[PDB]
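Everything on this sheet refers to the single structure shown next.
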Amino acid sequence: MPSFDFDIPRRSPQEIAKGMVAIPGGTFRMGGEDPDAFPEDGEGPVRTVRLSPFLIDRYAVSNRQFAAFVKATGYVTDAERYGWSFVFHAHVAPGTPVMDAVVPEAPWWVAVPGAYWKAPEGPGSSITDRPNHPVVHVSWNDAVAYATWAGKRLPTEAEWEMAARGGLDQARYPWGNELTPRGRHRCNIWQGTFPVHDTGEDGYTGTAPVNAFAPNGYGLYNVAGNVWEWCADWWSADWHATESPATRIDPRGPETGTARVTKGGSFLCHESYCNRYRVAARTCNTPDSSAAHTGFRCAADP
Amino acid sequence: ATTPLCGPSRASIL
Ligand SMILES: *[C@@H](O)c1ccccc1N
Ligand SMILES: [Ca+2]
Ligand SMILES: [Ca+2]
Ligand SMILES: [Cl-]
Ligand SMILES: [Cl-]
Ligand SMILES: [Cu+]
Ligand SMILES: [Mg+2]
Ligand SMILES: [Mg+2]
Ligand SMILES: [Mg+2]
Ligand SMILES: [Mg+2]
């Protein structure tokens, strides 16, 4: 937890819980066993995990909500402090300069000076037509800052995954095992040929409003696709392979690490590249980093 | 060829 220069407004439990669903205490099977999963992701093993009851946001935190936080606190995000953030190449306007540097493994990501949550494609862009889209260009530090100010916290990975699974046992996606059941789109991911052309068959070639598509069985929206969502846990591909109370009862993840867990996949994910919009999928990013496809939702103790 | 990258980090560019 970093240092914060704001204070926390007094709020009633009903105000905090608005927009949240109450997940009952219980067990669930976390993890996955897809043979094509990338070993370095540590999706396995599948294990029974017991969680205490918690609340979780039905929606990722929106631009309008993050703007309220910034209005109240003057909070300055990491992307503003560093002066740049990651934007998908095809979304940068031609007259907007970018840094000449490349992400070796993912050259479709460009570092854009001046890209941040209120200007998500760089200077000249805005969020005036996206108030109910998930806030992006928020680092893990920014996410924990908002959640703290909001009277909440980030979910653990296990809380995130229990809620995202929506009461189904070991299904592939939040809603079941078929990606487009009866040909209906259920999430905002990539269609077409990644990274060359997104056909937008699901309606969106960038972020969608936080209430797009149907909820899962617990009432959560866009747990799969739309934006990656920061979780509290440090990233490890093996800590959770241990079988102990620490890893199976309200697991908090490893005590140390270098990157924090992100869940759920994004509008950029595709079967032919990452296949990371399955509910067991997982990756990470370093806590000071920010990108146009990464946001968060909050959780809270009851 | 290597594990796909979905989360671009500042370190990838530094
Ligand atoms: C390399 O191994 C690679 C490259 C692109 C997509 C998937 C994989 N596994
Ligand atoms: Ca899409
Ligand atoms: Ca998501
Ligand atoms: Cl909107
Ligand atoms: Cl799976
Ligand atoms: Cu992905
Ligand atoms: Mg103070
Ligand atoms: Mg609220
Ligand atoms: Mg806290
Ligand atoms: Mg595959």
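Determination method: X-ray crystallography, 1.4 Å.
Using N, Cα and C of the backbone, Cβ positions are placed for all residues, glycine too.
All chains included, 28 other C-beta atoms sit within 10 angstroms of the C-beta of A:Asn188 (Ca(2+) 1 binding site). According to Swiss-Prot, the feature Ca(2+) 1 binding site maps to A:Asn188, A:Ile189, A:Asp202, A:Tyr204.
Under the three-state DSSP scheme, A:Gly225 (Ca(2+) 2 binding site) falls in the strand class. According to Swiss-Prot, the feature Ca(2+) 2 binding site maps to A:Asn222, A:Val223, A:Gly225, A:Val227, an assignment based on experimental evidence.
Neighbour density for A:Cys274 (mutagenesis position): within 10 A of its CB lie 22 other CB atoms from the protein chains shown. Taken from Swiss-Prot, the feature Cu(+) binding site covers A:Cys269, A:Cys274.
With a 10 A radius on its CB, A:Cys187 (mutagenesis position) counts 27 other CB atoms from all the protein chains. Record note (Swiss-Prot) on the mutagenesis of A:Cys187 to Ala: In 4C; increased formylglycine-generating enzyme activity; when associated with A-231; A-284 and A-298.
One mutagenesis experiment catalogued in Swiss-Prot, A:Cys274 to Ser, is accompanied by this note: Abolished formylglycine-generating enzyme activity and ability to bind Cu(+).
Spatially close to A:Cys284 (mutagenesis position) yet at least six residues away along the chain are A:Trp235, A:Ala259, A:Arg260, A:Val261, A:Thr262, judged by Cβ distances under 8 angstroms. Under its mutagenesis annotations, Swiss-Prot gives A:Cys284 to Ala the following note: In 4C; increased formylglycine-generating enzyme activity; when associated with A-187; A-231 and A-298.
Quoted from Swiss-Prot, the note on the mutagenesis of A:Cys298 to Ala is: In 4C; increased formylglycine-generating enzyme activity; when associated with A-187; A-231 and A-284. A:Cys298 (mutagenesis position) falls outside any helix or strand according to DSSP and counts as coil. For A:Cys298 (mutagenesis position), the same-chain residues lying six or more positions away in sequence with a CB closer than 8 A to its CB are A:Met20, A:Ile56, A:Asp57, A:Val61, A:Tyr146, A:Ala147, A:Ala150, A:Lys152, A:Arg153, A:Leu154, A:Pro155.
By a Cβ separation below 8 angstroms, chain B lies close to these of the recorded positions A:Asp202, A:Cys269, A:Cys284: A:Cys269, A:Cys284. The two recorded residues, A:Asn222 (Ca(2+) 2 binding site) and A:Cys187 (mutagenesis position), show a Cα separation of 6 Å. Across the structure, A:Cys269 (Cu(+) binding site) and A:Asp202 (Ca(2+) 1 binding site) are spaced 13 Å apart at their Cα atoms. Among the recorded positions A:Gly225, A:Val227, A:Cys274, the ones whose Cα is located within 10 Å of the Cα of A:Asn188 (Ca(2+) 1 binding site) are A:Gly225, A:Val227. Cβ neighbours within 10 Å of A:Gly225 (Ca(2+) 2 binding site), excluding its own Cβ and spanning all shown chains: 29.
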